[PDB]
Amino acid sequence: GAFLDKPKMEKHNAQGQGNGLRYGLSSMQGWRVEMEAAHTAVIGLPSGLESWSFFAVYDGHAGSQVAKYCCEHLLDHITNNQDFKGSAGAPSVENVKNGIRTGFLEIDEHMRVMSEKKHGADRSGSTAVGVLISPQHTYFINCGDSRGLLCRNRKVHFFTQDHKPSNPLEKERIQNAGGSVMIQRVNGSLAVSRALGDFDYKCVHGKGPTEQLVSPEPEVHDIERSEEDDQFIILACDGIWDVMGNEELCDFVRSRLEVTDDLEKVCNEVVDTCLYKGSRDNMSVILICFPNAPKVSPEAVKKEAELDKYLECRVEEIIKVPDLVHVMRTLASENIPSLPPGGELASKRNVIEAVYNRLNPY
Ligand SMILES: [Mn+2]
């Protein structure tokens, strides 16, 4: 299967600001032979929604085609349908939710017709996780096993529930569609129960679009915004969540924000950390900060410099020549205090490796 001999570490970054928001994002191919991730990041939507913003991560499987179409067109399918539009002036919460649902069902069918018409060869699919942010609400959107969360008042205020085939209601739909869940996989193949694309799994006669083996139906949750308490939102694929929990990543991201306001750097730190914790998947993360996101702290910055210097001195000493793996192993056995919460030693590997490289460049 995939797996390069060595991971592709190259970061694809973007950042922006507007509407009171700041964001950064990072995607990385990592250990996989193919890159099948995509994202959307836009502040200011067209057609009177200039005060609105939209961010999404798409985790492609069996190809990048579906993820790529979604990242460029999901938003317009969501906003340009009668359900979203309603209405009077400005969409109601119900307009937004129905509009999002209709957009998912319609882009799915759209791609299906395009493929049939052009005899498409790919059999790809994609998760989608995102937030549509209005002046007064954050609407979380989830379809698949990517995941998003909102940090408010230093805590995980909300996170999306992953769609897995073994989930009771998913299992039920799958079984009613003539299929089975074997361990965690639909008919022993697919490890997600909801996705755009995967049309081979949406061919059951006598069942509607949302009653197929795999469903394109998103789950949407409206959270009223809190200007005072809202801190940040994290959107990421399972490449991140497979190795870091909600609380851990929230704590870790806070610790990094206390050291720098460069959001691309914080996203890169998350991605590298997850690679070093053993993630062998593509990884994508979007970090969206609100006005009251944690601020850089002089004391945090000092502590980070102190820790870096301390690690540098440990490496010098441990090098009496042990390889990097053995140095990491020794450092781990020393139970070093004050490592980043959640990130731990893995989140300091870049600092450790840089010193190691200076001392053992060959
Ligand atoms: Mn993945």
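Heads up, chain A uses Swiss-Prot numbers, so what you see runs 2-321, 327-368.
Quick reminder: no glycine exception, Cβ is built from N, Cα and C everywhere.
The Mn(2+) 2 binding site feature in Swiss-Prot is assigned to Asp60, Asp239, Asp282; the stated evidence is experimental evidence. DSSP assigns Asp60 (Mn(2+) 2 binding site) to a strand in the three-state reduction.
The Mn(2+) 1 binding site annotation in Swiss-Prot covers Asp60, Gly61. Its Cβ taken as reference, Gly61 (Mn(2+) 1 binding site) is surrounded by 26 other Cβ atoms within 10 Å in the chains shown.
The number of other CB atoms found within 10 A of the CB of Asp239 (mutagenesis position), across every protein chain shown, is 21. Quoting Swiss-Prot on the mutagenesis of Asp239 to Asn: No effect on binding SMAD2.
Excluding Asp60, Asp239, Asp282 themselves, the residues of that chain whose CB lies within 8 A of the CB mean position for the Mn(2+) 2 site are, in sequence, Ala38, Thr128, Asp146, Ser147, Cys238, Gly240, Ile241, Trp242, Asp243, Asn283, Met284. Proximity of the recorded positions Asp60, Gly61, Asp239, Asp282 to ligand 1, judged by a Cβ distance under 6 angstroms to any of its atoms, singles out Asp60, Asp239, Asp282 in sequence order. Sorted by the number of other CB atoms within 10 A, the binding-site residues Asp60, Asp282 start with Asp282, the lowest. You'll find the Cα of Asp282 (Mn(2+) 2 binding site) roughly 11 Å from the Cα of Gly61 (Mn(2+) 1 binding site).
If you take the Cα of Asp239 (mutagenesis position) and the Cα of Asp60 (Mn(2+) 2 binding site), they are about 8 angstrom apart, rounded to a whole number. For the gap of 5 residues left open between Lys321 and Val327, the distance from one Cα atom to the other is 7 Å.
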